[PDB]
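Undergrad: Okay, here's the structure, questions in a sec.
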Number of protein chains: 2
Amino acid sequence: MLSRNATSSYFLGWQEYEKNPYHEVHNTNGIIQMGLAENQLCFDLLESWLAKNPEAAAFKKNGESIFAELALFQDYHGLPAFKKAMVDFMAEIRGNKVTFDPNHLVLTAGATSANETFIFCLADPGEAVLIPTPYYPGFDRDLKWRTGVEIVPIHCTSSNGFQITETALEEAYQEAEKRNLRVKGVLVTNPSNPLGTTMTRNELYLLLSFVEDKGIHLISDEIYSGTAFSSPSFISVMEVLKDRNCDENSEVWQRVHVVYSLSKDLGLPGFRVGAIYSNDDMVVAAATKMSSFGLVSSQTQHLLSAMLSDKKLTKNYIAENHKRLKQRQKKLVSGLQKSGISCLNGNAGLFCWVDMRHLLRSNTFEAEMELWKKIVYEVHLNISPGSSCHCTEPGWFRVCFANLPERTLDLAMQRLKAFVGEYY
Amino acid sequence: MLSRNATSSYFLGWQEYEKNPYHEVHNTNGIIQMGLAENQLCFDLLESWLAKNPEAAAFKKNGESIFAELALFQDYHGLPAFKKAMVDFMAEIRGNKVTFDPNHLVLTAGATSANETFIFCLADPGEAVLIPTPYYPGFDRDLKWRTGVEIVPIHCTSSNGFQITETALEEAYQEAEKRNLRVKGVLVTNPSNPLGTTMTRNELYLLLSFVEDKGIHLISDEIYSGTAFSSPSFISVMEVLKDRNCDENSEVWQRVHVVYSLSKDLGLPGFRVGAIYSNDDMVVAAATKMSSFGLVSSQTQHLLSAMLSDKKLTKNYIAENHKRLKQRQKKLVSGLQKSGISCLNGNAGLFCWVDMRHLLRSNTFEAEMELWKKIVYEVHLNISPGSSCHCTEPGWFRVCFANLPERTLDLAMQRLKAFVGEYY
Ligand SMILES: Cc1ncc(COP(=O)(O)O)c(C/N=C(\C=C\OCCN)C(=O)O)c1O
Ligand SMILES: Cc1ncc(COP(=O)(O)O)c(C/N=C(\C=C\OCCN)C(=O)O)c1O
């Protein structure tokens, strides 16, 4: 009797790309990848740093080999130097408006591991967490698969730019009741995937007030925090906790947590560097013990400790990343406009939330899937349909702009315009 | 309401060492670490290889930089070249008597992650797995904490060298019944931690016959497979499946699995390289998706793919590791003999299972703890008491011999003899 745990367009389109991937030389007619949120815009900056500072990657420290020491380093508290470099980098991303205690930071194998661990720590099987829609498709697996925890949506609509409202929060909490589920917290993504927008101060205060009243937790996945390239300003959930008489007052501050990773800003998803940050000593202790199942390679911790300790590098990287991200997003927005397609006004992330409602046969998700399939097979472009992100409104699509060359992006825009000018 | 999951001498003695660690220059009277199974005997061989082949660590392949490619590599199927190097290395460890399909190998962040994942895949919360005692203390957390699975012991005694017997298996299966638990499989460690012995062909056939009759799974944690330094020969569970009319016959072959890691033979625990191997396509698929929570750093996968692809290195490493391990084990055995202390005749691992029953005040675990504490505070040596490994017989201790300099081992033996010659 095989177990239970051992026994979706987002993953579908991805596989379709694998079958016939685009190549500017071999398969110039293949499918162009615009459905995965990755950042290939600044590798030259990191490659340059590595060329000038070869010691870290060589298992050398102060001209001394520390291969053996690192090979043996498996402490679940993480490499001291790396934890310090990380909290400093997290502070810098936030304009030094907030500071993080390295003893309250827990390293994990990517945010994928961090989010699951947070759920294991805050909710028991059969309980639930509330999540604003639309949200990252991966959460359906990360937060529920091995945890036995359920997701209850906090529906957001285009009427107000997909922002969280009081009514949406209570409606979600009430649906949790109808489903006989006990709510343990709210998990938000700030900046938002797939919206490409930074959370507003208003939304943050609304969330804090809500979790305070309900006596639950607030987890903020801020993996895109370093990718805010245009106004308005990114506001970490930890900044709102600063001045509000909650530093050492109230008790809600103990229930606010952050998830981070180096996958999206630095473009290092393969290195699996994730992190959990909590003000609650017990959560930190539990998460630390849990990190045993997904520790970060000491080889990687050492390399990045050296990299992130270079203040000239971090400063220039964030600045250039913002510059290149803004330029690329503008190119996508401009390219889509030429096809009469608009986007939700965004300012962060590695993608745009695109409005293709006017291209639907009808206002239904069935019509959305029809359009999606047509874009995949006829236009040969892989983008994500809003339904994969649980958007309540048919017609929205997530289009990633930083995981391919600029020229390939232009090609994608050309092929899309030919498509719209052909049928509509 | 904080969750449940978020809310032992093995870990105790370890912490006591941290408080007052030994140092041949600064704290020559501190506690000597002999309670953790790590291998510091062959780093010079790896350091030498790295000095001669600097490209892998430099993110270079054929003189070309592949930093960006590796930075972006996060595929849960693992790096092709590394998977191939791993299956080849696993075959070599087994004298090429068995071959492994890389498509059936799943990389994980250490065997800690591999074992937990196997449990998630084969058992539901509330069910159980049988484990021969004594066993690795870490299993009490790895196999049960987040899985909700229980452990039912298969008691082994010194009467026959702590080998598994038919009677012990049925008694375990029956106890599972008394506890109202459904047994899903048996997890063994071969070579054994803490026994330091290789499983016999007899035991292997007994286990296979048992899981066949019960219709359950057999998981063999062979993390110590490359550390068999003396007769008898190590026999992988996969070898016994070779010739027995089960290659394509019977169905038990589909329920036999292996866990491996590079933590103990190569001494790379900090790099977190673990692996799951299964003949069942569905288990592989499930474990692959689960590895998302604990992927191996691509930086590390690349480095070791190059290292393990060097057949001259792997051959010389295994040979030298065996040589040095045997020499060190003999030194511990010889040192203990001078204090009138004998060990279970072992031939593998990084530790010896020591018989100190004659040093107990009485045949009780209470007496065992008394002796243990005396060795920690009076002798200033950290070793693990058998009860931490769930041994049914009081008086046995696990003593690790490869995680310190030879001279420090001798010092430990000197201090131990003074102890026994003082009270007994
Ligand atoms: C909000 C959010 N949290 C966590 C993660 C996981 O990141 P980690 O730190 O584990 O690497 C992602 C990755 N997002 C995507 C994942 C893509 O992976 C597929 C291959 N490119 C995505 O396309 O939105 C994310 O968007
Ligand atoms: C049978 C067995 N399986 C799995 C593991 C986990 O290894 P991984 O591949 O995750 O690194 C161990 C580590 N064994 C010990 C762990 C020690 O860690 C403590 C710090 N040295 C031990 O002392 O017996 C082990 O002995």
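All residue numbers given for chain A refer to Swiss-Prot; the residues shown span 3-9, 17-433 in order.
Using the three backbone atoms N, Cα and C, a Cβ is placed for every residue, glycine included.
Swiss-Prot feature annotations, pasted as is:
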- A:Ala46 to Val: Reduced activity (MUTAGEN)
- A:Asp84, A:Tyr85, A:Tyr145, A:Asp151: substrate binding site (BINDING)
- A:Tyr85 to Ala: Strongly reduced catalytic activity (MUTAGEN)
- A:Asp230 to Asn: Loss of catalytic activity (MUTAGEN)
- A:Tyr233 to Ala: Decreased affinity for the substrate (MUTAGEN)
Undergrad: Closest to A:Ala46 (mutagenesis position): which of the binding-site residues A:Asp84, A:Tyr145, A:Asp151, going by Cα position?
TA: A:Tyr145
Undergrad: Across the 7 residues that the deposited model omits, what is the distance in Å between the Cα of A:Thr9 and that of A:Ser17?
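TA: Flanking Cα atoms, separation 16 Å.
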Undergrad: Could you give the Cα-Cα distance between A:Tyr145 (substrate binding site) and A:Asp230 (mutagenesis position), in whole Å?
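TA: Taking the Cα atoms only, A:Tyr145 (substrate binding site) lies 11 Å from A:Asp230 (mutagenesis position).
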Undergrad: Can you give me the same-chain residues 6 or more apart in sequence from A:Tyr233 (mutagenesis position) with a CB-CB distance under 8 Å?
TA: A:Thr198, A:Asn199, A:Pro200, A:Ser201, A:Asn202, A:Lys273, A:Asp274, A:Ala357, A:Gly358, A:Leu359
Undergrad: Using C-alpha atoms only, work out the spacing between A:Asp84 (substrate binding site) and A:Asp230 (mutagenesis position) and round it to an integer in Å.
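TA: Checking the Cα atoms of A:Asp84 (substrate binding site) and A:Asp230 (mutagenesis position) gives a distance of 25 Å.
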Undergrad: Looking only at C-alpha atoms, tell me how far A:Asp151 (substrate binding site) is from A:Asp230 (mutagenesis position), rounded to the nearest Å.
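TA: Each residue's Cα considered, A:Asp151 (substrate binding site) and A:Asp230 (mutagenesis position) end up 13 Å apart.
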Undergrad: Distance between A:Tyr85 (mutagenesis position) and A:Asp230 (mutagenesis position) at the Cα atoms, whole Å?
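TA: Here the two Cα atoms are 22 Å apart.
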Undergrad: At its widest, how many Å does the recorded substrate site span between Cα atoms of A:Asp84, A:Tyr85, A:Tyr145, A:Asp151?
TA: 31
Undergrad: Just to confirm: which same-chain residues, 6+ apart in sequence, have a Cβ under 8 Å from the Cβ of A:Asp230 (mutagenesis position)?
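TA: Within the chain, A:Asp230 (mutagenesis position) has Cβ neighbours under 8 Å at A:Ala120, A:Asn124, A:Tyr145, A:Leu196, A:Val197, A:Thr198, A:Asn199, A:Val267, A:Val268.
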Undergrad: Scan A:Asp84, A:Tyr85, A:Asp151, A:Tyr233 for recorded positions whose C-beta lands under 6 Å from an atom of ligand 1 and note them, or write none.
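TA: The qualifying recorded positions: none of them.
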